[PDB]
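Some notes on the structure that comes next.
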Amino acid sequence: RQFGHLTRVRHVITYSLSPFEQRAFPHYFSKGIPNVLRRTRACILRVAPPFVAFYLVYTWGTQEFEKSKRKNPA
Amino acid sequence: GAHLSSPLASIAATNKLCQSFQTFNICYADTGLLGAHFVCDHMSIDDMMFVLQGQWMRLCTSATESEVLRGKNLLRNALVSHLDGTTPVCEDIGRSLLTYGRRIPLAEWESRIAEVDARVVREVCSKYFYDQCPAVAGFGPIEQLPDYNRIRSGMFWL
Amino acid sequence: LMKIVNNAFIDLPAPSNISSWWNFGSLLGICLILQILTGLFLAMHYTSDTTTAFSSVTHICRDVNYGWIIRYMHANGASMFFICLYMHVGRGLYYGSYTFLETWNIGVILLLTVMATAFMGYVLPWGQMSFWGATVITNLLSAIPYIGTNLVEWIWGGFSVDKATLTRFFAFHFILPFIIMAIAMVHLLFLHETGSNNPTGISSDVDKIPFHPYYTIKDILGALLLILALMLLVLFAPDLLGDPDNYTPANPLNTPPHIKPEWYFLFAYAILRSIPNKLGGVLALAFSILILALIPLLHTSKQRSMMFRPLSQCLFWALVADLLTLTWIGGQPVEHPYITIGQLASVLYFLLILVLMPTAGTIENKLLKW
Amino acid sequence: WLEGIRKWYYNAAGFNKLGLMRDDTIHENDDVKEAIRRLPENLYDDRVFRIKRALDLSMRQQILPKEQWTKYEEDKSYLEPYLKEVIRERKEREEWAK
Amino acid sequence: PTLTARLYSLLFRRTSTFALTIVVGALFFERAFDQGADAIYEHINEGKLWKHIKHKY
Ligand code: HEM
Ligand code: HEM
Ligand SMILES: Cc1nc(CO)c(-c2ccc(Oc3cccc(OC(F)(F)F)c3)cc2)c(O)c1Cl
């Protein structure tokens, strides 16, 4: 497979520029970092909470393990 | 057909890659446009462009003197045969007096041409083709038309 | 003229919307070559005999001119291998690539090839975990009825691991990556009939582009970070992942208190360790892997991706936790606080795959009327 | 109450933040390739451009502004007539074989 | 012209030169980078290395 018989396009226009005629990293700090946040807010809720719970079962799993080795009053 | 001289033609006749193409040279006040126009079936664009770019690099690098005298002798039979009548003349006048200033008597063009040898071409084409930042246009089934980067990477031999 | 096949690798159509995730799909081409390249020079000095092997390792780590590196570019390199996989395998789940049914199944046989290779690769130097790590894993096949004792004796060349069982691996182990090197080419061939599979899930045929300028350098950039995050281990912390015991010579009359194979089994080792029964836990293990072949018969949503399925996102990364749990829970000994977690987590693994990920699309189809 | 949830899920899936519609994102199979072949030009090219820009913005990880987003009431189900037409023929083609 | 443009038309234009440039710069670069790290490494570990205890014995 290759270019030439993939599929159909009609009445679409493309505007593209050389790289030499433009900076490589325009608005890297300005527009990116707000876009990092918006990128972040849209994933954080359904990514962490499992890993959040993991921090607790890595927490309680060791604490409850430590106690079991300490003697009892008997 | 195949027996033509310009390699770009004999190939396109041999392999039937295209249907028509022409070069040009447009010239404006302190700049111009140098390049070409070509028309071909969608399954053959990328092949033509490699050949075209192959020739420019060939001319900027290895311009055989025997191939120069052709184009010199071709050009003479343009300006002359162009000036077979009055209307072509009166264009060249009315266009000369706003572009160059003085009209140029044709024995002046001829002297300028005979200065041209294969050493000059390798300098000129180096200045205006090699590694430059071309401009590209497209209108049609161009599914095979390569990206701008691939065009420029194909601009310099080696 | 055969160069024209590298239309596949030069003028190939591929999308433009592509993340840096798919670099991981390419690094294995580097890791596979990088590992063999290292391991080859490495194995110019290894010896397939017991009495000299552990010395024949230290013959490298001490006396050879920069031979000490090659052990660790190889070893930890074998771990950066997996770190790409378990981001590369989790990918197609999260972007719906398993639909390429002819390809995903190949993605299994590469894995099982490795998880029986890398195993052989840990046991060569007789690190006192080599031996028992060879014993614990290999003995499980004895669980089978009427053939278990026969095969394991047959692969033990006798009755337990010994000089013969070393050498039966060093040849089985120095060969298979080539079988991976070949099957990898197959893994790309079935792809080339369809090309990649965007994050969206949509046929981006309208927006396919070349490969020589764009994804090449991106892959190099991907490769550059790999070497970086591989030089750090070897240069600054080679003792990190590999358990320390592997520098002790091996002795069948002395076990360590705690045993674990290398860290990467642990998502799967723990599953067996949860089940107190012997056999019935094994078939969970092999099913803990081959389940990936069972997924494409469980693609419910008439969408493909999970970028556009926020509910399944909540369940996908959830699975990553359970793995990151089972990766660790197996790494710790057998005591009451943890066993209660393995009985849950291992069930959660099978549960999230076979019940709820279908159930999401069964719903999400209905929230949007198809 | 239900319908307050469909409108919400459709906002959380993301694919209104990319100028897309619902039929755009469907898994492509033989059943669907039939329908996309059967569409008219005016609507077909209108499918293409919705995709062709969403890709370029899933490249950048950028989106459209809030105004140009898609709206649930405007989530036109342009494909459903052409699709269910097919699977009618499919099950007519199968049960006729039994 | 800037240094950059003066640098382009001399070296980075003709590919035959562009490869000649790199080995040259690399050949000298090997001579500096080693001296740098070997001294920084010496400096940070001052009073620890063999060459620092090479006179006593
Ligand atoms: C995916 C392929 C492979 C994996 C996963 C793998 C696994 C391993 C591992 C984990 C070690 C750790 C030993 C240590 O750190 O001390 C090792 C060592 C070794 N590898 Fe492999 N290996 C692979 C392929 C190879 C190849 C391709 C070669 C040779 C070309 C090779 C030859 C050796 C030898 C001789 C040793 C002993 C050195 C040692 O134990 O440190 N292996 N291998
Ligand atoms: C040495 C082992 C492997 C090599 C060399 C390899 C190589 C590749 C490469 C180069 C790609 C294209 C890059 C990409 O699509 O992201 C790819 C894609 C893929 N690989 Fe791997 N792979 C290996 C192991 C695996 C494994 C273990 C799986 C497990 C399922 C797998 C499943 C896939 C799938 C499903 C794709 C689909 C591509 C797409 O969705 O566009 N591969 N593989
Ligand atoms: C989309 C996409 N497609 C392809 C191939 O279709 C590739 C791709 C490109 C080149 C490839 O060639 C290689 C390079 C090094 C090792 C390698 O292993 C080997 F050789 F099979 F062992 C294959 C292999 C895969 C890719 O990196 C991406 Cl991102």
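What you see of chain C is 10-379, where the numbers are those given in Swiss-Prot.
Just so you know, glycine gets a Cβ as well, placed from its N, Cα and C.
Pulled from Swiss-Prot, these are the features on record:
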BINDING   C:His83, C:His182  heme b b562 binding site
BINDING   C:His97, C:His196  heme b b566 binding site
BINDING   C:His201  ubiquinone binding site
VARIANT   C:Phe90 to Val  In strain: 65, 66 and D
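Fewest other C-beta atoms within 10 Å: among the binding-site residues C:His97, C:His201, that description fits C:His201. Each residue contributes its Cα atom, and for C:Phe90 (variant position) and C:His196 (heme b b566 binding site) these two points are 17 Å apart.
Considering only the binding-site residues C:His83, C:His182, C:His201, the residue whose Cα is spatially closest to the Cα of C:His97 (heme b b566 binding site) is C:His201.
In the three-state DSSP scheme, C:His97 (heme b b566 binding site) is classed as helix. Taking Cβ-Cβ distances under 8 Å and a sequence gap of 6 or more within the same chain, the neighbours of C:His83 (heme b b562 binding site) are C:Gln44, C:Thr47, C:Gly48, C:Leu51. Comparing C:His201 (ubiquinone binding site) with C:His182 (heme b b562 binding site), their Cα atoms are 30 Å apart once rounded. Here the binding-site residues are C:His83, C:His97, C:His182, C:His196, C:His201, and the ones sitting under 8 angstroms from chain A, going by CB atoms, are C:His201. Listed in sequence order, C:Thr126, C:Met129, C:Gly130, C:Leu133 are the same-chain residues six or more apart from C:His182 (heme b b562 binding site) with CB atoms under 8 A from its CB.
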